[PDB]
Amino acid sequence: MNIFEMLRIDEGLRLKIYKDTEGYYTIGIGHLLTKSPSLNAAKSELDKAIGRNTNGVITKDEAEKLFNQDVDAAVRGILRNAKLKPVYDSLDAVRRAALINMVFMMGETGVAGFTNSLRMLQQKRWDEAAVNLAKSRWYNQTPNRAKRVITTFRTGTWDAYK
Ligand SMILES: [Cl-]
């Protein structure tokens, strides 16, 4: 298992524009297009992202291209953030993936707000971190996914995903 597989599992693949859990326009493997309620606006963002007139539909290759970009940007985002980098640096390979997952989903800013959790992860206080991460809107709104990521942080294994 690896980060790509993990997120493919968590986000699924949709080749037509759809609304995510928050009701926002998205496509492919969890690629958010816009927070705007306008479908046209979404269609617009899509064409710009893909480079062609899509009419709201893309191919598997186009979706994976977006995915590659999105994973790369998240890693790079972590590495550039003062609050995140040190945490990431301190962790093992599996747990790093967990951190990437969260950032992909919520943005670096969002993740940087889990100060307490971050500190706990940095101290390798697994169980405490897991409990703290659960006290969040994130967990309450998307419990299944949140549980998998949390288990990953708690155990340092891919069990949640097998
Ligand atoms: Cl979920």
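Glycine is no exception: its Cβ is also placed from the backbone N, Cα and C atoms.
Look at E11 (mutagenesis position): DSSP puts it in a helix. Taken from Swiss-Prot, the feature active site, proton donor/acceptor covers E11 (among others), and the record attributes it to experimental evidence.
If you look up Swiss-Prot, you'll see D20 (among others) marked as active site, proton donor/acceptor, on the strength of experimental evidence. Of all Cβ atoms in the protein chains displayed, 17 besides its own lie within 10 Å of the Cβ of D20 (mutagenesis position). Following the DSSP three-state reduction, the secondary structure of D20 (mutagenesis position) is coil.
As annotated by Swiss-Prot, substrate binding site applies to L32, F104, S117, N132. Counting only same-chain residues six or more apart in sequence, the Cβ atoms lying under 8 angstroms from the Cβ of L32 (substrate binding site) belong to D20, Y24, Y25, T26.
For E11 (mutagenesis position), the number of other Cβ atoms no farther than 10 Å from its own Cβ, over all displayed protein chains, is 20. Quoted from Swiss-Prot, the note on the mutagenesis of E11 to N is: Loss of 84% of enzymatic activity.
Quoted from Swiss-Prot, the note on mutagenesis experiment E11 to A, F, H, M or N is: Complete loss of enzymatic activity.
One mutagenesis experiment catalogued in Swiss-Prot, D20 to C, is accompanied by this note: Nearly no effet on specific enzymatic activity.
Listed in Swiss-Prot as a mutagenesis experiment, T26 to E is described as follows: Complete loss of activity at neutral pH; covalently bound substrate. Cβ neighbour count for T26 (mutagenesis position) (all protein chains, 10 Å cutoff from its Cβ): 21.
DSSP assigns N132 (mutagenesis position) to a helical segment in the three-state reduction. Swiss-Prot gives this note for the published mutagenesis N132 to M or F: 2-fold decrease in enzymatic activity.
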Output, ordered by sequence, the same-chain residues six or more apart from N132 (mutagenesis position) with a CB under 8 Å from its CB, or 'none'.
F114, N116, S117, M120
One should report the C-alpha separation between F104 (substrate binding site) and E11 (mutagenesis position), rounded to whole angstrom, as 10
